[PDB]
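Novice: Below: one structure in structure tokens.
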Amino acid sequence: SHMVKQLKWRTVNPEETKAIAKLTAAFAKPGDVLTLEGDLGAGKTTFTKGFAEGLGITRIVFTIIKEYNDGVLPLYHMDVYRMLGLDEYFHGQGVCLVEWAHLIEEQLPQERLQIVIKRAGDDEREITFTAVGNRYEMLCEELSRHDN
Ligand SMILES: Nc1ncnc2c1ncn2[C@@H]1O[C@H](COP(=O)(O)OP(=O)(O)O)[C@@H](O)[C@H]1O
Ligand SMILES: [Mg+2]
């Protein structure tokens, strides 16, 4: 392929993972699409809870789709495990956070921010952001300048 830009974090506890998600949500825009990958127990739900908190959402954060409009931006959290018409959400005006998105690769927009959470060694996690498209390179650049 061509080159992709990435950010990579290491987190040693779920609060650090939530903090990264909170930072990311602060700079999301309509209609961003974030895919969220990682093995069972890696921390995708944990990430998603922190993302919702970063949008100012105060409730749950699986039912294929679930929607939140109480924040600064609507959040369409999806868990496509297992296996349409998702296109209205992807081109909506909120943020789509798509867990296990690779199970519906054929339906995804070409551009997205791919988030992968991997277990590394101890109880630790490595979270990689991969920008696919100029919008998501700009998002990652904003996150890097505002690294708390
Ligand atoms: N650095 C970390 N980031 C996220 N979760 C962590 C971390 N370290 C330990 N955990 C624990 O791993 C589990 C992740 O659960 P969950 O987010 O539901 O995983 P998934 O949604 O990927 O199946 C939780 O018990 C969480 O507290
Ligand atoms: Mg999950």
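These residue numbers are counts, starting from 1, taken along the chain as shown.
So how was this one determined? The header says X-ray crystallography, 1.8 Å.
Using the three backbone atoms N, Cα and C, a Cβ is placed for every residue, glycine included.
If you look up Swiss-Prot, you'll see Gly41, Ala42, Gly43, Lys44, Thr45, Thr46, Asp123 marked as ATP binding site. Residues annotated as Mg(2+) binding site in Swiss-Prot, with similarity to another entry given as evidence: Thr45, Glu99. Here Swiss-Prot notes a mutagenesis experiment, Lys44 to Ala (Swiss-Prot position 41), with the remark: Severely reduces ATPase activity and growth rate.
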Novice: Cβ neighbours within 10 Å, counted over all protein chains: which one of the binding-site residues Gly41, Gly43 has the most?
Specialist: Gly43
Novice: Between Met83 and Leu84 there are 6 residues with no coordinates; how far apart are their CA atoms in Å?
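Specialist: Result for this gap is 12 Å, Cα to Cα.
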Novice: Taking only same-chain residues 6+ apart in sequence, whose CB is under 8 Å from that of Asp123 (ATP binding site), what do you get?
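Specialist: In sequence order, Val12, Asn13 meet the Cβ cut-off.
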Novice: What residues, ordered by sequence, lie under 8 A Cβ-to-Cβ from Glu99 (Mg(2+) binding site) and sit at least six positions away in the same chain?
Specialist: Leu36, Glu37, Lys44, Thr48, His77, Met78, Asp79, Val80, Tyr81
Novice: Rounded to a whole number, what is the Cα-Cα distance in Å spanning the 4-residue gap between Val61 and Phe62?
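Specialist: Distance between the Cα of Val61 and the Cα of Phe62: 9 Å.
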Novice: Which state, by DSSP, holds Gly41 (ATP binding site): helix, strand or coil?
Specialist: coil
Novice: Around the Cβ of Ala42 (ATP binding site), how many other Cβ atoms lie within 10 Å? Please give the count over every shown protein chain.
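Specialist: Other Cβ atoms within 10 Å of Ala42 (ATP binding site): 19.
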Novice: Test of understanding: give the count of other CB atoms lying within 10 angstroms of the CB of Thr45 (ATP binding site).
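Specialist: Within a 10 Å radius of the Cβ of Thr45 (ATP binding site) lie 16 other Cβ atoms.
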Novice: Just checking: which of the binding-site residues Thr46, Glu99, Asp123 have a C-beta under 6 Å from ligand 1?
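Specialist: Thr46, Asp123, by Cβ distance under 6 Å.
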Novice: Filtering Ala42, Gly43, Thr46, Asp123 (binding-site residues) by proximity to ligand 2: which pass a Cβ cutoff of under 6 Å to any of its atoms?
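Specialist: By the Cβ criterion, which requires under 6 Å to ligand 2, there are no hits.
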Novice: List nothing but the largest Cα to Cα distance in Å, as a whole number, among the residues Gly41, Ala42, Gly43, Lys44, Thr45, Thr46, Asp123 that the record says bind ATP.
Specialist: 17
Novice: Non-local Cβ contacts of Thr46 (ATP binding site) (under 8 Å, 6 or more apart, same chain)?
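Specialist: Those within reach of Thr46 (ATP binding site), by Cβ under 8 Å and sequence separation of 6 or more, are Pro14, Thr17, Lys18.
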